[PDB]
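> Structure below; questions to follow.
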Amino acid sequence: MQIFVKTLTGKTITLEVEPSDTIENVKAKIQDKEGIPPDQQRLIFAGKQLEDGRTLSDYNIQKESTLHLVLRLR
Amino acid sequence: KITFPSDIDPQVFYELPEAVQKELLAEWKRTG
């Protein structure tokens with residue numbers, strides 16, 4: 001299942017993923033494309049902060065789902 | 001009156017949760 005990631009600047013990215021993919025993996029996808037590291041980028045879905053210890057299916061995320069990326073400070 | 005950096009879009013900002021909204025506004029204010 002794929003998911004769209006809109007950044008704070010409006011940059012939309014489509015990354016193919018799987019229902020058992022870990023949030024830490026999706027974050028790496030934006031890293032290889034947007035060059036943003038995991039310790040600073042944050043993914044939020046429905047006002048909920050995704051945890052690096054869970055899977056997309058655990059957050060009820062489905063294909064064509066869109067997530068929000070928030071930049072940290074470090 | 002809200003001021004957004006040259007790299008922040010308002011459409012995606014209001015779509016973020018308030019708790020995170022405040023943290024991002026507090027950062028633009030401490031330096032703003």
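Cβ atoms are placed via backbone N, Cα and C, with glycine included.
Here the residue is the original one, while Swiss-Prot reports the published mutagenesis A:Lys48 to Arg with the comment No effect on HLTF-mediated polyubiquitination of PCNA. Listed in Swiss-Prot is the mutagenesis experiment A:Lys63 to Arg, annotated as follows: Abolishes HLTF-mediated polyubiquitination of PCNA. A:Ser65 to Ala appears in Swiss-Prot as a published mutagenesis result, with the remark: Prevents phosphorylation in case of mitophagy. Impaired translocation of PRKN to mitochondria. Experimental mutagenesis is annotated in Swiss-Prot for A:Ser65 to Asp, with the remark: Phosphomimetic mutant that binds and activates PRKN. In Swiss-Prot, a published mutagenesis experiment is listed as A:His68 to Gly, annotated Loss of DTX3L-mediated polyubiquitination of histone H3 and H4. Per Swiss-Prot, mutagenesis A:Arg72 to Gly is noted as: No effect on ADP-ribosylation. Under mutagenesis, Swiss-Prot gives A:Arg72 to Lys with this note: No effect on ADP-ribosylation, when associated with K-74. A mutagenesis experiment is reported in Swiss-Prot for this position, A:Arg74 to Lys, and the note states: No effect on ADP-ribosylation, when associated with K-72.
Mind mapping these onto the model and telling me what they sit next to?
Long-range C-beta contacts of A:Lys48 (mutagenesis position), restricted to its own chain and to partners at least six residues apart, with a cutoff below 8 Å, comprise A:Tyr59. In the three-state DSSP scheme, A:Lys48 (mutagenesis position) falls into the strand class.
Cβ neighbours of A:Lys63 (mutagenesis position) (same chain, under 8 Å, six or more residues apart in sequence): A:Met1, A:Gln2, A:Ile3.
Cβ-based neighbour count (10 Å, all protein chains) for A:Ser65 (mutagenesis position) stands at 17.
The secondary structure of A:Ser65 (mutagenesis position), as reduced to three states from DSSP, is extended strand.
Counting every protein chain shown, the number of other Cβ atoms lying within 10 Å of the Cβ of A:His68 (mutagenesis position) is 20.
Sequence-distant contacts of A:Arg72 (mutagenesis position), defined by Cβ-Cβ distance under 8 angstroms and a gap of at least six in the same chain, are A:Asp39, A:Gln40, A:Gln41, A:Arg42.
Classification of A:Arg72 (mutagenesis position) by DSSP places it in coil, neither helical nor stranded.
In sequence order, A:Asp39, A:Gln40 are the residues near A:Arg74 (mutagenesis position), counting only same-chain partners six or more apart with C-beta under 8 A.
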> Which of A:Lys63, A:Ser65, A:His68, A:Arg72, A:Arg74 (mutagenesis positions) reach within a Cβ distance of under 8 Å of chain B?
A:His68
